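Here's the structure we're looking at; comments come further down.
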Amino acid sequence: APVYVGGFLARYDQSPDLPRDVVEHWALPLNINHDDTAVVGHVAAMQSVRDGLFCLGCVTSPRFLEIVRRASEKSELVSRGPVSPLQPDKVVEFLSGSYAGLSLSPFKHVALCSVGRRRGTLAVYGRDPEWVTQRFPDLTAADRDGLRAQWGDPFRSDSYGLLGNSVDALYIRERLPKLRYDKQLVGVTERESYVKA
Amino acid sequence: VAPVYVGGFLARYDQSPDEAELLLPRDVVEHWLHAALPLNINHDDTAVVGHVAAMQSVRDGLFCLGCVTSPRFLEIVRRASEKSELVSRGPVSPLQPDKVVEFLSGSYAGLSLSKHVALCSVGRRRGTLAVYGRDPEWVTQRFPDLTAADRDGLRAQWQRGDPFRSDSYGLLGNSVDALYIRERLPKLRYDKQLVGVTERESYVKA
């Protein structure tokens, strides 16, 4: 069944080395790690809120979700389940573990990836778009209202392509520290959601 | 594709572990080595990819050489390596780009004894870095602690259907798990320095 993913594509409060002006001023396909052959759904809602540009998208691709379903069966991480009462959900848990970040490149597309280059880009997956938008404390009911108004198979890749992808991720320096920072920056916690990092 | 050799220490005698179950005393080893094993992926009995070819109890530890033969496993790895930026960046000069070897080095960078020897992302025992190569001689030569006598003793061992009952989904489910191994990279870099190997002369990604 479909899985929703939401999170900030950018945070107005982080500089480093997409201001609200350019942004608020500027549907989109949802793909895996910027691969045009790995489109898994589309962005459903995009809201320029106080602390950043928030987005909600849905993973629809049956092909992709089947690959993910099989793979999740052979994962100790997902077998280790969630944090009860949280209902154990294999596909959501695998996706949370693998593609824990969001990358926007509104513009061209949104990519699900292991960690986003921009901080604050944690991805939260859930079966209900309402539930998802609720993990983020920075969203007001007005924000949640604006996004709520907004909210064949395009996947041309396979398990080998996803596997070749996983190895690259193993060598992303600082990935876990980054995810934990993102997780605290945006207000979500391993306890309320399906976040693995 | 073509068999790939893997060699490295399954244990290092100079490393004392805080965890007793990780203790592999020389005496214990030497013994068994006075009085073959399948090579699998991450301890999964359905993912056997070859066999251990040579096991030598040397000065600094128990060294082993095995070979990955499974055509099925090597095909999965071949396809997967095509879609890896890590492997696309290639090895250090002047090594010859080798996709299957480079993917394996990246993914299963460590060894683990347990009945069998397991290829995994990082071993629990330190010093367990896995070095892959197309030639068993080349492999054994990445390790500076080995004497020609050691090399001559292993050489004699190695000198003298498809067992892989898993698939790419199972390997993919495994990769995720590795993403969450804490300290993995620091560990591999320690292992790499402990054992003497260098990215400059091997296909080691860490």
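By the numbers in Swiss-Prot, the shown part of chain B spans 11-45, 56-134, 156-201, 211-256.
Placed from the backbone N, Cα and C atoms, the Cβ positions cover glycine too.
DSSP assigns B:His63 (active site, charge relay system) to coil, not to a helix or a strand. Within the same chain, the residues at least 6 positions away from B:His63 (active site, charge relay system) whose Cβ sits under 8 Å from its Cβ are B:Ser132, B:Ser134, B:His157, B:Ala159, B:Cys161, listed in sequence order. Taken from Swiss-Prot, the feature active site, charge relay system applies to B:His63 (among others), supported by experimental evidence.
What Swiss-Prot records for B:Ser132 (among others) is active site, charge relay system.
The number of other CB atoms found within 10 A of the CB of B:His157 (mutagenesis position), across every protein chain shown, is 16. According to DSSP, B:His157 (mutagenesis position) is assigned to coil rather than to any helix or strand. Marked as active site, charge relay system by Swiss-Prot on the basis of sequence analysis: B:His157 (among others).
Swiss-Prot documents B:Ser134 to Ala as a published mutagenesis change and attaches the note Almost complete loss of protease catalytic activity.
Recorded in Swiss-Prot as a mutagenesis result, B:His157 to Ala or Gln carries the remark: 22-fold loss of protease catalytic activity.
According to Swiss-Prot, the mutagenesis experiment B:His157 to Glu carries this note: 12-fold loss of protease catalytic activity.
In the three-state DSSP scheme, B:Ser225 (mutagenesis position) is classed as helix. The number of other CB atoms found within 10 A of the CB of B:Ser225 (mutagenesis position), across every protein chain shown, is 23. What Swiss-Prot notes for the published mutagenesis of B:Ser225 to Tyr is this: 150-fold reduced catalytic efficiency.
Quoting Swiss-Prot on the mutagenesis of B:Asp227 to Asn: 1300-fold reduced catalytic efficiency. Long-range Cβ proximity for B:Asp227 (mutagenesis position), meaning a same-chain Cβ under 8 A and a gap of 6 or more residues, is found for none.
Here Swiss-Prot describes B:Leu229 to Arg as a published mutagenesis experiment; the accompanying note says: 1800-fold reduced catalytic efficiency. Long-range Cβ neighbours of B:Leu229 (mutagenesis position) (same chain, at least 6 residues apart, Cβ-Cβ under 8 Å): none.
Checking the recorded positions B:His63, B:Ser132, B:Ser134, B:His157, B:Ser225 against chain A with a Cβ-Cβ cut-off of under 8 Å leaves B:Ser225. For the recorded positions shown (B:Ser132, B:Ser134), fewest C-beta neighbours within 10 angstroms: B:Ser134.
In the deposited coordinates, B:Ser134 and B:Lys156 are the last and first modelled residues around 21 missing ones; Cα to Cα they measure 6 Å.
A gap of 10 residues interrupts the model between B:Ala45 and B:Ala56, whose Cα atoms are 15 Å apart.
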